Amino acid sequence: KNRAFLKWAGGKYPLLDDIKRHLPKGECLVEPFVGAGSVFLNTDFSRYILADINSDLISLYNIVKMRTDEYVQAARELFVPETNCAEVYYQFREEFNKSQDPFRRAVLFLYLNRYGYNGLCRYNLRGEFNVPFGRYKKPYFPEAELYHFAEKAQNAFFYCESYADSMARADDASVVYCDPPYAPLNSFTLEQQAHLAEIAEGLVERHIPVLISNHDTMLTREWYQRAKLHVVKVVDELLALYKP
Amino acid sequence: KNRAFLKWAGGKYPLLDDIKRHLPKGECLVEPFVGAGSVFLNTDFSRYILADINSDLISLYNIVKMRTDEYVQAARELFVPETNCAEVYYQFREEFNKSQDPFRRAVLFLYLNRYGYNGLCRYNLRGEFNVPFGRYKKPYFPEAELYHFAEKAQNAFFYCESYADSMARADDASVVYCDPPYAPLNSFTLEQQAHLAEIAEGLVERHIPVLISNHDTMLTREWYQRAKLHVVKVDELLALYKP
Amino acid sequence: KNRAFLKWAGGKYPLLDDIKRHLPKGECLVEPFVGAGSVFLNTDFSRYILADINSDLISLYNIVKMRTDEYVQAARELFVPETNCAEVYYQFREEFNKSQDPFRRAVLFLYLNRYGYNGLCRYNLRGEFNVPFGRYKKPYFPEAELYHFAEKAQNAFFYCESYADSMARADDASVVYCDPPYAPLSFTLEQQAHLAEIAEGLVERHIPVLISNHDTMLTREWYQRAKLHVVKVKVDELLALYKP
Ligand SMILES: Nc1ncnc2c1ncn2[C@@H]1O[C@H](CNCC[C@H](N)C(=O)O)[C@@H](O)[C@H]1O
Ligand SMILES: Nc1ncnc2c1ncn2[C@@H]1O[C@H](CNCC[C@H](N)C(=O)O)[C@@H](O)[C@H]1O
Ligand SMILES: Nc1ncnc2c1ncn2[C@@H]1O[C@H](CNCC[C@H](N)C(=O)O)[C@@H](O)[C@H]1O
């Protein structure tokens, strides 16, 4: 199994087998919530449409796509041992929040993801990255994963937009895989969670298959009441499939 | 222990013996929060006054009491295997939400109780029943529990009314058992929890006994201060107001 | 190890060896959040400034220091078997709340600390002490600990004031140890951070400070300028040392 180069919530890990079992075939996969990219990275579609609300994430991605070699070399230089400390971390973090250059921001963003508290991505009320120092023994530099992601990215477009807009791009030959922020056990709201079920119902009426993952709860069975449902033991996980 | 025909909050047994241990005796039992009816169905009071704010529940109970065979027969039809899919659950849920007929609604309510998600009874801001499909392999039709509930109901009256009105019906020959929505670890509010203790205090001074059960917490010991308390093992509390 | 005579939130028992490992040396110890007094009671500074916002506590501690024998003798009489019941508990609680005599308040207050639900100190919106009856088997009368506190108080001043005023009393010869109310796993987040800002001001002036708290995203954010030490023990706890 191929790994994501970023530590990122639900690098959707234990469930790849189950998603691939239910994920229907087509020319194109659309992911309105790409995140880590683990589905993207472990499937063989002829092309991908990958979107996310997080503008840093998408920008990093476009940069790993178009400037591969220059990116990897520049970023390797921050995985040295002179950087594993707080004086350097809060330093790189102040630089990231004051920079207006995409390439350098993207270099700093990968250091923060791998040297920062629990590999989190968070912002204060002014929009500044505000994850504190994560005190790790030795952060892995993800060289192999960066290369594999780049190569694989040659068949992808990356958009920074809302799930409504990326799902409007899916067509005849598309499949849609949705992995939204999890339902309760600028946040993602219950209105949006149900909105996402509606868009899916509309895409299957046009014969575009949609698959959504989420926790198994009263609200998730309510919103996905029209999909074929599949509960998966490992808080249980719910897979909802809208087949034409 | 005789079982309740409804799934209804908290698989309600884990207590019965301790309750009967402390629950004093008399002619008539008053339950302001009947819910599933476990106490009623496991005691031998000569008479019962049984009350709940939930009007779908009370209206069901009256019908099981007065139209037993007619009910059981209408309800058994909904337990055939043709009804055990998502398509039929949502159609019946919609039929119940749109119906103005107490008998048909009582029939659907048992279906929704036994085929819906975890046995819940919940409503949205529109007042509509909103529990989704439970996906159970083979739900049980509670025919024996139904008939037993009805033999016993022959000595009960059922009321749809808040705890203060039902407690006002107690007299010298009664006992009161109270099973409020639990204290914390359109909700039932802390002001209402306190108010129930105050009603118990005024009943016991009229020589009418009261037993209340709840979790054991700072607020529950506060509310129930003037009763004798027994803890049982999260921890449960029993508060007995003995004349 | 010497024990506090009150049951009190964070009667810091397991942390003590750790706090002493990292706590520097000087003439005076300043505690802005003394509470139950464990660090006071298990160190040897030649002098102490002990502070807390809770005035019943401070008044108590002043009674114990300055009226030692009159206090033990009158407190002891409440620790009998006649008094271990709800009628008596509620009678005493109401007396405490209606009383204007510091002395008798400080006597009632220990009784309530030892007979009361989980040794809690709480007040309602009226400012009346509202902890209910705790139904204990036989509550212990902390005789030795009272004498030990009093002897030890001869080298101590107690003030009832907020952390910013006590901290300001520290000089060249002082060391400050802060034990604030716990970060989320009232005292506000703004106050949590303010504390850490004052610590930074003391260290620039050559005055050491140690802080203790839960290990969390936020505590690492606030104490980002300290040598940090994680102690295992139910979340980890953080110790934050501002050294010159
Ligand atoms: N409104 C949104 N539209 C598109 N993408 C969104 C939106 N809100 C959040 N996101 C992204 O959606 C992705 C969701 N990660 C979900 C992972 C897992 N199910 C979880 O909740 O931990 C993240 O990358 C977010 O940045
Ligand atoms: N205000 C109320 N008056 C009368 N009955 C009420 C009121 N509020 C809720 N109830 C009913 O009280 C019953 C609550 N008993 C369940 C309590 C159980 N200890 C629990 O919380 O799980 C429910 O059936 C409610 O419908
Ligand atoms: N604003 C305050 N200034 C000084 N002391 C305060 C302030 N707010 C609360 N306190 C006191 O500081 C003490 C804190 N207890 C901490 C023990 C442990 N870490 C805990 O949170 O349970 C208590 O005695 C409070 O009364």
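We number chain B the same way Swiss-Prot does; the residues here are 3-187, 199-246, 261-270, in that order.
So how was this one determined? The header says X-ray crystallography, 2.5 Å.
For all residues, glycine too, the Cβ spot is worked out from N, Cα and C.
Positions annotated as S-adenosyl-L-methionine binding site by Swiss-Prot, on the basis of similarity to another entry: B:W10, B:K14, B:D54, B:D181. Under the heading of mutagenesis, Swiss-Prot lists B:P134 to S and annotates it as follows: About 63% methylase activity, binds S-adenosyl-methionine (SAM) normally. Looking at Swiss-Prot, the entry for mutagenesis of B:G136 to A says: About 33% methylase activity, binds SAM normally. The note that Swiss-Prot attaches to the published mutagenesis B:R137 to L is: No methylase activity, binds SAM normally. For B:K139 to S or T, Swiss-Prot lists a mutagenesis experiment annotated as follows: 75% methylase activity, binds SAM normally. A mutagenesis experiment is reported in Swiss-Prot for this position, B:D181 to G, N or S, and the note states: Protein stable, no methylase activity, no binding to S-adenosyl-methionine. In Swiss-Prot, the entry for mutagenesis B:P183 to R states: Protein stable, no methylase activity, no binding to S-adenosyl-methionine. The structure shown retains the original residue. Under mutagenesis, Swiss-Prot gives B:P183 to E or G with this note: Low amounts of protein, no methyase activity, no binding to S-adenosyl-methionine.
Where Swiss-Prot records a feature, it is marked here on the structure.
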| residue | record | DSSP class |
| --- | --- | --- |
| B:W10 | S-adenosyl-L-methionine binding site | coil |
| B:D54 | S-adenosyl-L-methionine binding site | strand |
| B:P134 | mutagenesis position | coil |
| B:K139 | mutagenesis position | coil |
| B:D181 | mutagenesis position | coil |
Which of these mutagenesis positions has the least crowded Cβ, counting other Cβ atoms within 10 Å: B:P134, B:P183?
B:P183
When a 10 Å sphere is centred on the Cβ of B:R137 (mutagenesis position), how many other Cβ atoms does it contain?
16
Determine which residues of the same chain, besides B:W10, B:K14, B:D54, B:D181, have their CB within 8 A of the center of the CB atoms at the recorded S-adenosyl-L-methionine site, and list them by sequence.
B:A11, B:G12, B:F35, B:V36, B:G37, B:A38, B:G39, B:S40
Applying a 10 Å Cβ distance cut-off over all chains shown, what neighbour count does B:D54 (S-adenosyl-L-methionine binding site) have?
22
Within 10 angstroms of the C-beta of B:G136 (mutagenesis position), what count of other C-beta atoms is obtained when all protein chains are considered?
20
Checking B:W10, B:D54, B:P134, B:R137, B:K139 - which of these recorded positions have a CB within less than 8 A of a chain A CB?
B:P134, B:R137
Checking the recorded positions B:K14, B:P134, B:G136: which ones have Cβ within under 6 Å of ligand 2?
none
Determine, using Cα-Cα distances only, which of these recorded positions is closest to B:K139 (mutagenesis position): B:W10, B:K14, B:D54, B:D181, B:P183.
B:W10
Pop the Cα-Cα gap between B:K14 (S-adenosyl-L-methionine binding site) and B:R137 (mutagenesis position) into the table, whole Å please.
23
Report the nearest neighbour of B:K14 (S-adenosyl-L-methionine binding site) in space among the mutagenesis positions B:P134, B:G136, B:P183, comparing Cα positions.
B:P183
